[PDB]
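> I have a structure here, written as structure tokens, and I will follow up with some questions on it.
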Amino acid sequence: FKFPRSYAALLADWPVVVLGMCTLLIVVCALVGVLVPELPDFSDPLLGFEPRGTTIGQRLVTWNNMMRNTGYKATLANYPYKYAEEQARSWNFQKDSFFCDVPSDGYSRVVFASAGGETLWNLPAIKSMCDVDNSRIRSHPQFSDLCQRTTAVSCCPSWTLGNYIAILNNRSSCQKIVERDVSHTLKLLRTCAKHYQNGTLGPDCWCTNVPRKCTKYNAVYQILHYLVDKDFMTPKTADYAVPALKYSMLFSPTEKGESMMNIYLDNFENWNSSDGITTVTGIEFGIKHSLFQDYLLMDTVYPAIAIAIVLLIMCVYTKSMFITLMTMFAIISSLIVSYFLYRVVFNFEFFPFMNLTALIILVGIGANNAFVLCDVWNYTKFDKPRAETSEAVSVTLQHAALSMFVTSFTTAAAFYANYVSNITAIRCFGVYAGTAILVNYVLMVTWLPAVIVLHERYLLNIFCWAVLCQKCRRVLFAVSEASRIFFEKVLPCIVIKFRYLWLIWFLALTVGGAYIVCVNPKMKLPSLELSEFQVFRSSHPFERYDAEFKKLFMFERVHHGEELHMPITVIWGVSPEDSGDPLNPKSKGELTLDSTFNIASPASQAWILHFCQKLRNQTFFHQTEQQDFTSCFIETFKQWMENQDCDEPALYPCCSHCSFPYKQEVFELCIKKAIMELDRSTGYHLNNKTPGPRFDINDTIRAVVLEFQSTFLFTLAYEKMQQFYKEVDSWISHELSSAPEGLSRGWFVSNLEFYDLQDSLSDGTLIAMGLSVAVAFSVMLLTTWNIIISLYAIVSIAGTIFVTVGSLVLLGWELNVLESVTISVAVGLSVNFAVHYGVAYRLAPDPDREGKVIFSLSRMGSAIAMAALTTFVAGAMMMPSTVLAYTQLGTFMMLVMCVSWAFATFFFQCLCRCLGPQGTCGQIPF
Ligand SMILES: CC(C)CCC[C@@H](C)[C@H]1CC[C@H]2[C@@H]3CC=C4C[C@@H](OC(=O)CCC(=O)O)CC[C@]4(C)[C@H]3CC[C@]12C
Ligand SMILES: CC(C)CCC[C@@H](C)[C@H]1CC[C@H]2[C@@H]3CC=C4C[C@@H](OC(=O)CCC(=O)O)CC[C@]4(C)[C@H]3CC[C@]12C
Ligand SMILES: CC(C)CCC[C@@H](C)[C@H]1CC[C@H]2[C@@H]3CC=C4C[C@@H](OC(=O)CCC(=O)O)CC[C@]4(C)[C@H]3CC[C@]12C
Ligand SMILES: CC(C)CCC[C@@H](C)[C@H]1CC[C@H]2[C@@H]3CC=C4C[C@@H](OC(=O)CCC(=O)O)CC[C@]4(C)[C@H]3CC[C@]12C
Ligand SMILES: CC(C)CCC[C@@H](C)[C@H]1CC[C@H]2[C@@H]3CC=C4C[C@@H](OC(=O)CCC(=O)O)CC[C@]4(C)[C@H]3CC[C@]12C
Ligand SMILES: CC(C)CCC[C@@H](C)[C@H]1CC[C@H]2[C@@H]3CC=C4C[C@@H](OC(=O)CCC(=O)O)CC[C@]4(C)[C@H]3CC[C@]12C
Ligand SMILES: CC(C)CCC[C@@H](C)[C@H]1CC[C@H]2[C@@H]3CC=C4C[C@@H](OC(=O)CCC(=O)O)CC[C@]4(C)[C@H]3CC[C@]12C
Ligand SMILES: CC(C)CCC[C@@H](C)[C@H]1CC[C@H]2[C@@H]3CC=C4C[C@@H](OC(=O)CCC(=O)O)CC[C@]4(C)[C@H]3CC[C@]12C
Ligand SMILES: CC(C)CCC[C@@H](C)[C@H]1CC[C@H]2[C@@H]3CC=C4C[C@@H](OC(=O)CCC(=O)O)CC[C@]4(C)[C@H]3CC[C@]12C
Ligand SMILES: CC(C)CCC[C@@H](C)[C@H]1CC[C@H]2[C@@H]3CC=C4C[C@@H](OC(=O)CCC(=O)O)CC[C@]4(C)[C@H]3CC[C@]12C
Ligand SMILES: CC(C)CCC[C@@H](C)[C@H]1CC[C@H]2[C@@H]3CC=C4C[C@@H](OC(=O)CCC(=O)O)CC[C@]4(C)[C@H]3CC[C@]12C
Ligand SMILES: CC(C)CCC[C@@H](C)[C@H]1CC[C@H]2[C@@H]3CC=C4C[C@@H](OC(=O)CCC(=O)O)CC[C@]4(C)[C@H]3CC[C@]12C
Ligand SMILES: CC(C)CCC[C@@H](C)[C@H]1CC[C@H]2[C@@H]3CC=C4C[C@@H](OC(=O)CCC(=O)O)CC[C@]4(C)[C@H]3CC[C@]12C
Ligand SMILES: CC(C)CCC[C@@H](C)[C@H]1CC[C@H]2[C@@H]3CC=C4C[C@@H](OC(=O)CCC(=O)O)CC[C@]4(C)[C@H]3CC[C@]12C
Ligand SMILES: *[C@@H]1O[C@H](CO)[C@@H](O)[C@H](O)[C@H]1NC(C)=O
Ligand SMILES: *[C@@H]1O[C@H](CO)[C@@H](O)[C@H](O)[C@H]1NC(C)=O
Ligand SMILES: *[C@@H]1O[C@H](CO)[C@@H](O)[C@H](O)[C@H]1NC(C)=O
Ligand SMILES: *[C@@H]1O[C@H](CO)[C@@H](O)[C@H](O)[C@H]1NC(C)=O
């Protein structure tokens, strides 16, 4: 084909070649990306929330692998199974005055409130609950088969006040009851409220120290413990004029689980939840996460509206459909090419649901690039209106391709910085967004200028409804002038005239941000446990169950408030190595057994026994009065040997006669005898959790695990949990340094999964900050070449972070997973506005501060404002969503927009006006 002597001439001369080449290369990526890599799945929205490389993580996955692999013939067995061959060679309640069970979690249940009225205790509300149960749940066909029935005729009653009250007044059903029953039951509860709080009127009855009449169907306990707000009856029960019920819970005689999915979708999901007298306000059918997949897809409309509005804006700004359509096509196609790269070339086997949320980011920064290019192109068409097309292209690129790089590169580098995190979902998201930004940048340099050539080559030729078009052209020209004089005079006037106000005002706002984030109420690590994470909008009937009602109903409030000790576990022979893929959350290593290990050497037998007793002196050991003969198994073996009198040839190696550091071989024999005996000397059977030795397929000892209870208690609170971990690990890790060989390389673990996420979120955040700020500062130097300007730019950027993070703290964000990503992103999104003002301030020909800033503002203000405004409106478009991440990104985009725009237009322009380098002293040579 024909040859042009320059790239800017290839654009001018054969732009169609560029478009053909690019559309080909999009479409082959679309094809391979659809065909070859398996489709992403969000049926588990938590899937990659897992720190990997962390020492606690490697220990945990190793331990988890041991539990998984332990079992009969398989590797790392729990008994000496080869030796275990040798031992073989050697409805109407006034009849139906009972419930099919006492309810619990594991049943499907709902929580009622009322839209008005101060107590649910009134008869109409009671009847409303049993009515709406019938009308929403029992009315469904499938329920009749889901039921924990006793007969087909009427399968089983639910648990609700409406049923207990009936039995307690010998009525047939909820529909028969009267306010005499309600008052009589209220008298029962007001009498029996005191007994229940003590626990004297306990769960099992029909208790013993309490009047039998209070507890005849065992009912009172169940009512107060399951059905009713813990605040309904209290020590103030009689101090209340009448007790007030804010909430009640109702239990279906059907499972909490996937089986409910139809009934929810059928009868709950899009009802107004109400009869006014009552409202369902919490629901737990268990389907919370399994519904997510479907919900995410319903919400993608909001992203689609965001794109449709970003189109409209770019049309109005560019005065063409065509440039706006082909830019939008480029923006979209970059997600396809990057998706191809991410699955195929980079060979990542997993794609977090979060990556879809990067679309709404990338359309914002896509429009940002489109603005500065079309703007500078139009500057060339004004600065040099008569030009040859390739020359005009060249000078446009000489200007724009640099600035449009550093918008993009700083933002990509902020997303790739999240690859430093130990968390797989974050590392993946940080890479996908990073590539899609850079792919989009390449299209904005190759594809887009070719379209600008086509626009001048052809598209100007094409030209009541007959005049309303002209009305609009007139009016939009009027705003083009009003906006022009606003930027070219008014905004500079505002900034200079009140410079001193703007400086202290924004400065105080940053201190507010810094105080809020860093001291009070300090930015907090997540403290709902992972298996209960929020995924829907906080108003949503599922989220209110985990968020509010688990605090309020006694069985929940107690069961999740109960004390459990940390099972301090210590392990040897298995190495603490994770050999899985550090990005694919489906992958894990197997075991890796260590040839240096043994226990049968008498030196080991001595040291390990001694070590348990040393482990028994440490302050953190909870010395139970109950004795676990599997904790420190070797003691149990020692005393068993000592109990073993000898009167047979077979028992000579296992004689009590021998000194405790036994010969390795007789240890290796007698240990098998002792443990295989445990099926007979006790009824207890081992399982994969059970402490003790562990076996080869041919029952050499390959490993051993010991376990002990802490003084400490299980908690989600990072500080207390950290105190526990650091103490116990430090002591064990020190003490192991004393051990004879092979025991030299043990390690410790216990129920620490949620702690390791918290500890990995803070470090993963902070380091991705330090990295993203460092790169953002380097770009600031490399563009402005003036250390003074860069210092101010960095101060303003830092200020935006403190105000955004501070306001997100006040909005009540934990440092949970998505949120902890966004904080790095904020650095990338913030920096580019300060870069634009920075370069324009140097490029000002004016000799003085005021001239320099006036030039910078008048030159950039429109394009900056569009970048902010488009991103902001795209963000706002996510607000109506139902999925939390969509709304969470939404708030964040709006907020970081205003804040970064405000600091970049005001504060940064004070520091230039009020302190800017007008002498050359801040400048550095190439
Ligand atoms: C993502 C995909 C759908 C993008 C596909 C790009 C097309 C819409 C572009 C590529 C080349 C363009 C064409 C290049 C040349 C011409 C010839 C031109 O015809 C004339 O009458 C003038 C001919 C001349 O003197 O050059 C009108 C515009 C048109 C059809 C252009 C219309 C838009 C086209 C087909
Ligand atoms: C809620 C939204 C969807 C309604 C309002 C949006 C309009 C004000 C936008 C949408 C597309 C835009 C148009 C895209 C392309 C052109 C071609 C161009 O046509 C000409 O004949 C040149 C006239 C001139 O510039 O003087 C003039 C601008 C115009 C009408 C744009 C003006 C502003 C428009 C009508
Ligand atoms: C970066 C963006 C622009 C692209 C990201 C990849 C998408 C092309 C993937 C992500 C999730 C996928 C969806 C996940 C689930 C479903 C339900 C599925 O429903 C069925 O009836 C088939 C069920 C099955 O066999 O899996 C149809 C495909 C679809 C929409 C998938 C189509 C391809 C999707 C949209
Ligand atoms: C990873 C790959 C696929 C990206 C490829 C993109 C390039 C083809 C783009 C990026 C920036 C563009 C450049 C932006 C600015 C200029 C400067 C301009 O002027 C000079 O080079 C003057 C040199 C002199 O001083 O003599 C000529 C076009 C050129 C190189 C552009 C040509 C096309 C470039 C190299
Ligand atoms: C893997 C991909 C994403 C990397 C792509 C990087 C390039 C697009 C960068 C690297 C070096 C940059 C170039 C370094 C130096 C120059 C010379 C510069 O020449 C000028 O005339 C400067 C003075 C002036 O603007 O008047 C114009 C921009 C240009 C080509 C830069 C444009 C953007 C470039 C090609
Ligand atoms: C907008 C335009 C300029 C396209 C974007 C350019 C690049 C960002 C992409 C597009 C297709 C990619 C290529 C697709 C296929 C291959 C084959 C691949 O071959 C190997 O032997 C891979 C071995 C392996 O690592 O497994 C090497 C990378 C390469 C050239 C890729 C490098 C990056 C490319 C050039
Ligand atoms: C609920 C949703 C559907 C509401 C959508 C409202 C938008 C259509 C409004 C909100 C803000 C408006 C914008 C406010 C500021 C500007 C900048 C203004 O810029 C200039 O006039 C530049 C003139 C030039 O230099 O050529 C053009 C109109 C525009 C994009 C406005 C067009 C109409 C916008 C996008
Ligand atoms: C480089 C400067 C000039 C600009 C600002 C960037 C960072 C220094 C800021 C942004 C977000 C802040 C972080 C937000 C959240 C946390 C988690 C927080 O973790 C805790 O365990 C707090 C106590 C608890 O949760 O009980 C410790 C501080 C830290 C890293 C903050 C410290 C200061 C950070 C890293
Ligand atoms: C993904 C990798 C390739 C990124 C590497 C870091 C980039 C941010 C660096 C690499 C080369 C640098 C460029 C090398 C040379 C120059 C020329 C230098 O002087 C001029 O051209 C003056 C232009 C003007 O007056 O603004 C301006 C900075 C610039 C574009 C540098 C900007 C920052 C660049 C693109
Ligand atoms: C006042 C001027 C300066 C304009 C400010 C921006 C507005 C154009 C838009 C953008 C985002 C919008 C808000 C986005 C979300 C909501 C939440 C919505 O309320 C709820 O979701 C909470 C209901 C509850 O639980 O009480 C009420 C409208 C509101 C405040 C919107 C009101 C109009 C806002 C501020
Ligand atoms: C002018 C520019 C800035 C764009 C304006 C976008 C608006 C069209 C958005 C911003 C806030 C949105 C509102 C934010 C919150 C809600 C509550 C939401 O309440 C529900 O019942 C659904 C959620 C639930 O199930 O709890 C219904 C949509 C609505 C009114 C949204 C409708 C669309 C609004 C007004
Ligand atoms: C002149 C304008 C364009 C500049 C100032 C912009 C503000 C009006 C924006 C920036 C951030 C926005 C907020 C970002 C996040 C939220 C949370 C959102 O949800 C709730 O507040 C739910 C909980 C509650 O109701 O307390 C409601 C909208 C709100 C306050 C937004 C309202 C509009 C705000 C304050
Ligand atoms: C969403 C966040 C990131 C803020 C984005 C920047 C806005 C604050 C800018 C963009 C366009 C600006 C507007 C452009 C033009 C005008 C007309 C201007 O009109 C006059 O001064 C009066 C003229 C007369 O005499 O009739 C008043 C300010 C206003 C609304 C500007 C107010 C500030 C705006 C909305
Ligand atoms: C353009 C300039 C002025 C900077 C950007 C606008 C800020 C001043 C906005 C952006 C987000 C706003 C915050 C968004 C959410 C909230 C939560 C809201 O509720 C609470 O703090 C309740 C406190 C309590 O219960 O006592 C009060 C307003 C506040 C702090 C807002 C205060 C004003 C903020 C920081
Ligand atoms: C309860 O109802 C039954 C009839 O269904 C009746 O025999 C009985 O006397 C009633 N009263 C009591 C206290 O059980
Ligand atoms: C909607 O909610 C109100 C709450 O008062 C309730 O009265 C009404 O019956 C519900 N359903 C319909 C169809 O209006
Ligand atoms: C410390 O442990 C040894 C056995 O390891 C025991 O004899 C000694 O009494 C313990 N000391 C204290 C203070 O508990
Ligand atoms: C015993 O098991 C080990 C590892 O499982 C294996 O290498 C060895 O060959 C086995 N020996 C016999 C005799 O089964």
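Using Swiss-Prot numbers, chain A covers 174-263, 283-398, 410-666, 681-1143, in order.
Backbone N, Cα and C define each Cβ position, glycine as well.
What Swiss-Prot shows for this protein is this:
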| type | residues | note |
| --- | --- | --- |
| MUTAGEN | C829 to F | In icb; loss of function |
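Give me the lay of the land around each of these features.
In sequence order, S848, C849, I851, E852, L923 are the residues near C829 (mutagenesis position), counting only same-chain partners six or more apart with C-beta under 8 A.
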> Need one number: the Cα separation in whole Å between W398 and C410 across the 11 missing residues.
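So the endpoints of the gap, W398 and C410, lie 8 Å apart at their Cα atoms.
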> Just how far apart, in Å, sit the Cα atoms of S263 and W283 across 19 unmodelled residues?
60
> What's the straight-line C-alpha distance in angstrom from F666 to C681, 14 residues unmodelled between?
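Distance across the unmodelled stretch, Cα to Cα, is 18 Å.
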